[PDB]
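Down below is the structure, laid out as structure tokens.
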Amino acid sequence: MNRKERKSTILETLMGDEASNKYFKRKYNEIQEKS
Amino acid sequence: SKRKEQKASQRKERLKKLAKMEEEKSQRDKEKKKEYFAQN
Amino acid sequence: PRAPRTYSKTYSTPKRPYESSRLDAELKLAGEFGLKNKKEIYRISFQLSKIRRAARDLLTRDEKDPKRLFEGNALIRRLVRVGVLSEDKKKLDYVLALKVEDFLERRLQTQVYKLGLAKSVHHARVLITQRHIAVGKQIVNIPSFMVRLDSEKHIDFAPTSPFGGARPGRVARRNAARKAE
Amino acid sequence: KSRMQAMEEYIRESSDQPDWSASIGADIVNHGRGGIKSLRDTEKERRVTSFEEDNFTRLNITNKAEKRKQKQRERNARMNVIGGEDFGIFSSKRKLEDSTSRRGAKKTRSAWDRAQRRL
Amino acid sequence: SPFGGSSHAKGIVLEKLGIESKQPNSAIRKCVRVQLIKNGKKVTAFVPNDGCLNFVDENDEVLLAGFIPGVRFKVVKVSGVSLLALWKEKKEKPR
Amino acid sequence: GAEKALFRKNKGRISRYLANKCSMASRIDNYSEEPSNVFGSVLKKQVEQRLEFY
Amino acid sequence: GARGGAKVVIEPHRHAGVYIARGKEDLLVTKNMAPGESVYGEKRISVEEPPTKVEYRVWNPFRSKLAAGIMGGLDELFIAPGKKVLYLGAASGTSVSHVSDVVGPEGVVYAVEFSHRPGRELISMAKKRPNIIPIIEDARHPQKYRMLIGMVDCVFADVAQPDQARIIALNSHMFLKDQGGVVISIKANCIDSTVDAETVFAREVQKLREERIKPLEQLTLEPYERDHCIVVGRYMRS
Amino acid sequence: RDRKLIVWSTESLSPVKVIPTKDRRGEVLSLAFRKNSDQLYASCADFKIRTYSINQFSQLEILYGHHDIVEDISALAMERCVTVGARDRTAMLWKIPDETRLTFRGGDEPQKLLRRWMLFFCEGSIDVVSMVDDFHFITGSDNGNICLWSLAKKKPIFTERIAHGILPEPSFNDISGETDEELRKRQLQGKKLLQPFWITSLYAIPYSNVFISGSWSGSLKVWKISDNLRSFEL
Amino acid sequence: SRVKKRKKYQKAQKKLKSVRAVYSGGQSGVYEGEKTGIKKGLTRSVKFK
Amino acid sequence: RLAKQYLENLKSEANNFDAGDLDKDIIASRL
Amino acid sequence: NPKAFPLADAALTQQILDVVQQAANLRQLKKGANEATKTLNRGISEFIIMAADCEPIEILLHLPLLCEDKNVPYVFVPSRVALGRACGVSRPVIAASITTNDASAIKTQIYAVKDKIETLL
Amino acid sequence: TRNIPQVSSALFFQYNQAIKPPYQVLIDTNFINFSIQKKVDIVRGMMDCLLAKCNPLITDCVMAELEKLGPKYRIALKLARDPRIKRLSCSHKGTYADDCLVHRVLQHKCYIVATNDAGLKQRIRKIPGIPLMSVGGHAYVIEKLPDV
RNA sequence: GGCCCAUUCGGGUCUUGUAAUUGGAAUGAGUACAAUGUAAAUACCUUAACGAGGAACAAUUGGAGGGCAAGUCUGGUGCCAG
């Protein structure tokens, strides 16, 4: 992976991934509707 | 929590099938102990 | 009238059709070789049983007997022409070591799948039943055709078939005609 | 009657004379529905053609004589030939030894007959 | 043998003894009294269901086959037509 | 050597062509107890013929 | 998957000297005896420790049959810290280096090889690991190199030969301790391709037993390899 | 290799017809005219023989039976044309009207040849064929073997091993790059690397007792067959 | 019958990779680790007593 | 040996001229 | 002693050159030195075939190192020139690789030849 | 550490796709006696039953239970020691055979078990892919071998 | 999320599901121009054109489980049970 993508801690690398963020924003909205 | 619920769902289905098999092995077992002691 | 005729069955129902090991045995044999039914498995088991029974009877006879030698060598010569037994197993004990899977491997549909002419065993069966496969020069639509070695190499696509050099099928020419129109 | 099929193939391998093999596709009876034509039945048909060529006319098969010359000849196939070579002669039982045996009157019967043979 | 050597026996439908039963598809509602023709002995027979009970009527030919314990006979066949064919809307009873 | 351009459309063809021959020279050098330059000298010469044509 | 920036958590395995790296994927890894380099191009972890930069190597189970056994879940692995190990059939440092990592500096690895060509790289690997003793000699004749091997606690034999059981026995009698470890890798095709795998493994466990090895375990190495297993046994001289 | 059989007028080399083989692998490898006839027989790489009537410019029939490519083809006055199947190491003679074939195999092995002697190379392929006679034909193998055949016998009646000799041994300066002289010599492996010349050509004058073989040894060898047709000499 | 049994066999193939591991050509490309995770305290081991 | 005895047995089971050959000659002369 | 070792005898080469030929027909054959290396790198090579008269030999002695690391058989034929036609290809081949396929039409004689190659080794 | 034994790779569910001719058959103590009783002596009695060559194996235990039997069962001992009968040596303390016989088929799915003791039969019936052969009537019978 | 095993509690395992959309090919039954065939004719063989997405060009048989009402009946220790 590229130097810019690299992060000191795991979570920031998960922050750069746009697909994980899009995937999850859908799920959090869906669960809150049920709650 | 959806997966733990799935186990309980297939749990109930199996034990009904399970309680069917033991019933057959109970009735057929009584039959054998009638044919066996028929000789005796 | 005139004399009647001798005909017999090519198969026999198993001793017990209902043991689970048997059932899943036909399951995987069918699935891997893509058969229609268990009738073919009973067929093939029938001749494999006949062949092994003859081989066992020939084993029981002492070495160098006219019977054992003549008929055992004839079993093995024919079993090697069918391609089931390789040239290096020219012995009758290795006839007794045979299994149904080898015969099934000799079935033409296996070869049509296997050489690369078809991409699924069911596709191979469809191609055979659809007049696309020629063993040498002659068209066969029976998947149960067993193949010899010299016949094994001569499996090709038909001259009359659209994929083998003939004109496109009805669907292709129909589509081209409507496209032109 | 004396001929036993399994014996003559040994002559074929030991003859050292070629065998006149036919084409791969020319042997199948009917699109594969009938298996590869056995060696014997190829010997019978050529008799028809070698018979048919000279007579100048074909031979039709009578409706009666029909009813005992194709089915069993193509059902012995379905019982016994799997790929144009017969699996049937073995389930059958025959005394081939008589065919092998020098049963003729010219047979070793006394010590002097065999000694003359050894000469 | 229940039929004295035969696999099936015809009879005469006398009266449907379970018509007055309240409970639908009760075991009783499928019971019918039948006169065996070969000897005239009255017997009781099973009809597959209350829907099939509609098809059977009094003074029709009925064939009986081996099967409310004790009712050993079932009605398989009536008046030129088999019940299951009628029950599947595959046929009409001839009259 | 594509990060420091050690071997460096027509230019790329020469770079690969030299890469193929460099692989061979390593094989000769590595699996020879006393490697010589006789094969290296010629194996450079075809590269020179290769260069001239392009 | 395991890409350069991706960060992992190293935590110990059940077996001493074996470690697990967590993340989006889980990796079997062993600490590097020679930090800063890879032996067969394998993947590496570097951890900052008070700060010293300790280094850990990725163990590819497909390449290493022993690692596939760990993935298979071996109950007992005699290869452990402070233990002498005799590695038979050491083609190169692909697996021996990892075994060298597990034993540690206190331990040593007696790597035995026959073919000269793989031996040269194995010797080059052997220098970088002071604990590895390369023996480029035929394992069928342990008397040839009895001169070079001291008394050993465990024997690992990955020789792909038909006469492996004889090789294992002779080395076990000469070198292996009483109650010592025996761990073998068996391929069916080389020993006997005519018959199925299962009968072969039954035959091999039989041969070990006349040789006074008590076999403890067996593991087929699927999904990583067809027709393998690892059998673990104890040498019962008495 | 264009999968076409085209005909020209002899006078002007003007093309009059093209006959496609109608096969992707039907690369024609040899052509033989029936002597004193318009019949043409074509051997094509798709394991088949194509027979044409050139006066009609039409295809007649196809022959099937060969285990590998049909490299060569030779015919005489009658229609009994002979073939060789390359890696098949088998020679096949054809009756076009009857459609049957006679199949001929070599079946020699260096193991037995050496023991009877007490460099013999196993045949890898038959390369050429020419019909000496309507009842006799000769073949050339890739091991340098010239074999005489008869319709009576499957096996060769007489064979001439390494007819064209052995190829020159590779130079020691090229086998390896090692500096020392002796190291490169070991790479030669004595005489184990040496291989025989291939029989690229083999032609027999029809109905005669002599035939000619060809290779790149640098010379055409003329052979004479015995009066009894049981052997031949150089 | 042929289409039904094809779905039955492939389904049974889906069924066995659940109960036990099967080879799928081995490693394909770079080794990307154990996808399903590693269980430290679990052994799948068939023990000789 | 056993093969030869069968051939000798077969030969036992099985001025010189052939009736068919004479017919064939007339057929050939007509040809 | 020789670098080209083991070298198949006259007979064994013929069966090897046979299995090579049907493989070319069945698309199971990767030929040339670098393709052999690639088939080796991915571990799809059941065994490789190389030529003993390569000029020079040293340009294919990498492959024995690769195979013996991983336990793949290898064997030498006297002629790179002969190994060409068996591949079905218009130029000489010094090294070729038959790949692993349990789904191939020609498996039986491959394992027969693959049986012999280890015995030679 | 928890241990969950792997299901053998020789099993597609409860079919054993490894046992093929020639077979390996283990002999139980009762089997030799019943074979003598029905006069179905050992090697061919299989050959008729299975139509394949098998390799009879007698364990150190089974050779031992045959030999606890005593002078009344001498015939079983000489038949048990036939050279065609190979021997499967044992490395467990107990001489108890029924646990001995079953435990091998637990490891390796490559054997048939020969037995008439009802004590030992159902143990083999739960475990998948272990064909079970017995002597009944006038000849041997094989229950869980579909290849027959 | 799929599934396996487990009287019991639970345990084991990973690319699975569609009761979603979509694309181009092949051909058989049928619709049939012919020749051949034959005392004539039927038939057989061969052979022009047309012929598939619900490919409705719409095979069956038997068995095992469900679930639904402002529905009906019966018995009881609310809201249950049959």
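Numbering, chain G: per Swiss-Prot, residues 79-128, 136-323 in sequence.
Determination method: electron microscopy, 5.9 Å.
Just so it is clear, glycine is given a Cβ too, placed from its N, Cα and C backbone atoms.
These features come from Swiss-Prot:
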type    : residues    : note
MUTAGEN : G:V87 to D  : In nop1.3; thermosensitive allele showing a decrease in histone-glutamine N-methyltransferase activity upon shift to restrictive temperature; when associated with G-103; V-175 and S-219
MUTAGEN : G:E103 to G : In nop1.3; thermosensitive allele showing a decrease in histone-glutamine N-methyltransferase activity upon shift to restrictive temperature; when associated with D-87; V-175 and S-219
MUTAGEN : G:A175 to V : In nop1.3; thermosensitive allele showing a decrease in histone-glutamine N-methyltransferase activity upon shift to restrictive temperature; when associated with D-87; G-103 and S-219
MUTAGEN : G:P219 to S : In nop1.3; thermosensitive allele showing a decrease in histone-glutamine N-methyltransferase activity upon shift to restrictive temperature; when associated with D-87; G-103 and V-175
Mutagenesis positions near G:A175 (mutagenesis position), in sequence order, restricted to G:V87, G:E103, G:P219 and a 10 Å Cα cut-off: G:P219
Other CB atoms, at most 10 A from the CB of G:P219 (mutagenesis position): 24
Cα-to-Cα gap, G:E103 (mutagenesis position) vs G:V87 (mutagenesis position), nearest whole Å: 11
Cβ neighbour count within 10 Å of G:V87 (mutagenesis position): 10
Conformational class of G:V87 (mutagenesis position) under the three-state DSSP mapping: strand
Structural state of G:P219 (mutagenesis position), classified by DSSP into three states: strand
Distance from G:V87 (mutagenesis position) back to G:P219 (mutagenesis position), taken between C-alpha atoms, in Å: 34
Least Cβ-crowded entry, counting other Cβ within 10 Å, from the mutagenesis positions listed as G:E103, G:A175: G:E103
DSSP state at G:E103 (mutagenesis position), helix/strand/coil: coil
